[PDB]
Amino acid sequence: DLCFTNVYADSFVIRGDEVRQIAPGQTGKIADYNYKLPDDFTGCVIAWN
Amino acid sequence: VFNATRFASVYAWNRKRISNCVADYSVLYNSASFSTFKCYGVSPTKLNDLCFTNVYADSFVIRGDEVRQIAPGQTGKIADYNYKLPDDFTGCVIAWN
Amino acid sequence: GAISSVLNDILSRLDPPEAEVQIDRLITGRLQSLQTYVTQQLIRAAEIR
Amino acid sequence: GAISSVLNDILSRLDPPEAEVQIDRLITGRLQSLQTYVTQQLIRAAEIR
């Protein structure tokens, strides 16, 4: 329903247990050091096995 | 506290006093040891930056499904009987396999 | 209603995502206090006028 | 804005971690009503003075 201006997709693979830490404001190895999400980030997170 | 050979049961959880020592928790982020690590009243990365007065540790072992109910105000078979956290509890919760 | 009444403690304790929540609760309460203060002061000033 | 307007009810149905949040919402609203009432009371006080 809501149409966006520019959509950018970031594809990456992490530990199985690190998925729960991938979100705005979350903490963790990847989240804090390698790949961090903006606190005010507006978007979606998708993961599958 | 962390690397002790055998923790005590949640029924009788060890009462540990940590004082007159330097608290360095960068080891958790300096080496992959624990799968689960979270903080509620403080930041996981600011524990070393901010210095406390009387830091206290609580060691116990519970079932995996019982970990989710270990938090301030939580209720369940473990929270309300053997070990519980104050609603205004200020601290961190650590768990690993 | 916050964990502490000092903004320095909040900044030194919680990460941003929770730091803004605590600071927002503090702002809400303290701004209500100041709003009531100014309204009472305006009423008192009207009486003085 | 809370789930219920009764303190006994909110204590009974919800656990304390969320019960305290709902009670905080209700407390904020009931106070806000108090500050309303007192400000219009002071305004009628000024006019009647």
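Residue numbering for chain B follows Swiss-Prot; the residues present correspond to positions 341-437, in that order.
Cβ atoms here come from the backbone N, Cα and C positions, even for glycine.
Quoted from Swiss-Prot for the published mutagenesis B:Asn343 to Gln: Reduced viral infectivity. When Cβ atoms from all protein chains are considered, those within 10 Å of B:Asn343 (mutagenesis position) total 6, not counting its own.
Annotation of the natural variant B:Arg346 to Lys in Swiss-Prot: In strain: Mu/B.1.621; the original residue is retained in the structure shown. DSSP classifies B:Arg346 (variant position) as coil under the three-state reduction.
In Swiss-Prot, a natural variant is listed as B:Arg346 to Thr, annotated with the note In strain: Omicron/BQ.1.1, Omicron/XBB.1.5, Omicron/EG.5.1. Counting only same-chain residues six or more apart in sequence, none has a Cβ lying under 8 angstroms from the Cβ of B:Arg346 (variant position).
Record note (Swiss-Prot) on the natural variant B:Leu368 to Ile: In strain: Omicron/XBB.1.5, Omicron/EG.5.1. Reduced to three states, the DSSP call for B:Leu368 (variant position) is helix. Applying an 8 A CB threshold to same-chain residues 6+ apart, the list for B:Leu368 (variant position) reads B:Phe374, B:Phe377, B:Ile434.
Here Swiss-Prot describes B:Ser371 to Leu as a natural variant; the accompanying note says: In strain: Omicron/BA.1. The Cβ of B:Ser371 (variant position) has 8 neighbouring Cβ atoms from other residues within 10 Å, across all protein chains displayed.
Packing around B:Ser373 (variant position) is summarised by its Cβ count: 13 other Cβ atoms lie within 10 angstroms of its Cβ, all protein chains included. Mapped onto three states, the DSSP output places B:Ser373 (variant position) in coil. Among the natural variants in Swiss-Prot is B:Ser373 to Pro, noted as: In strain: Omicron/BA.1, Omicron/BA.2, Omicron/BA.2.12.1, Omicron/BA.2.75, Omicron/BA.4, Omicron/BA.5, Omicron/BQ.1.1, Omicron/XBB.1.5, Omicron/EG.5.1.
When other Cβ atoms within 10 Å of the Cβ of B:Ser375 (variant position) are tallied across all protein chains shown, the result is 11. According to Swiss-Prot, the natural variant B:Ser375 to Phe carries the following note: In strain: Omicron/BA.1, Omicron/BA.2, Omicron/BA.2.12.1, Omicron/BA.2.75, Omicron/BA.4, Omicron/BA.5, Omicron/BQ.1.1, Omicron/XBB.1.5, Omicron/EG.5.1.
The note that Swiss-Prot attaches to the natural variant B:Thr376 to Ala is: In strain: Omicron/BA.2, Omicron/BA.2.12.1, Omicron/BA.4, Omicron/BA.5, Omicron/BQ.1.1, Omicron/XBB.1.5, Omicron/EG.5.1.
In Swiss-Prot, a published natural variant is listed as B:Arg408 to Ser, annotated In strain: Omicron/BA.2, Omicron/BA.2.12.1, Omicron/BA.2.75, Omicron/BA.4, Omicron/BA.5, Omicron/BQ.1.1, Omicron/XBB.1.5, Omicron/EG.5.1. Note on B:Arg408 (variant position): other Cβ atoms within 10 Å of its Cβ, all shown chains, come to 10.
Here the residue is the original one, but Swiss-Prot notes a natural variant at this spot, B:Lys417 to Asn: In strain: Beta/B.1.351, Omicron/BA.1, Omicron/BA.2, Omicron/BA.2.12.1, Omicron/BA.2.75, Omicron/BA.4, Omicron/BA.5, Omicron/BQ.1.1, Omicron/XBB.1.5, Omicron/EG.5.1; May enhance affinity to human ACE2 receptor. Proximity of B:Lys417 (variant position) to non-local residues of its own chain (separation of 6 or more, Cβ distance below 8 Å) is seen for B:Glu406, given in sequence order.
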Rounding to whole Å, the Cα atoms of B:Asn343 (mutagenesis position) and B:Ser375 (variant position) are apart by 14
B:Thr376 (variant position): tally of other CB atoms within 10 A of its CB: 13
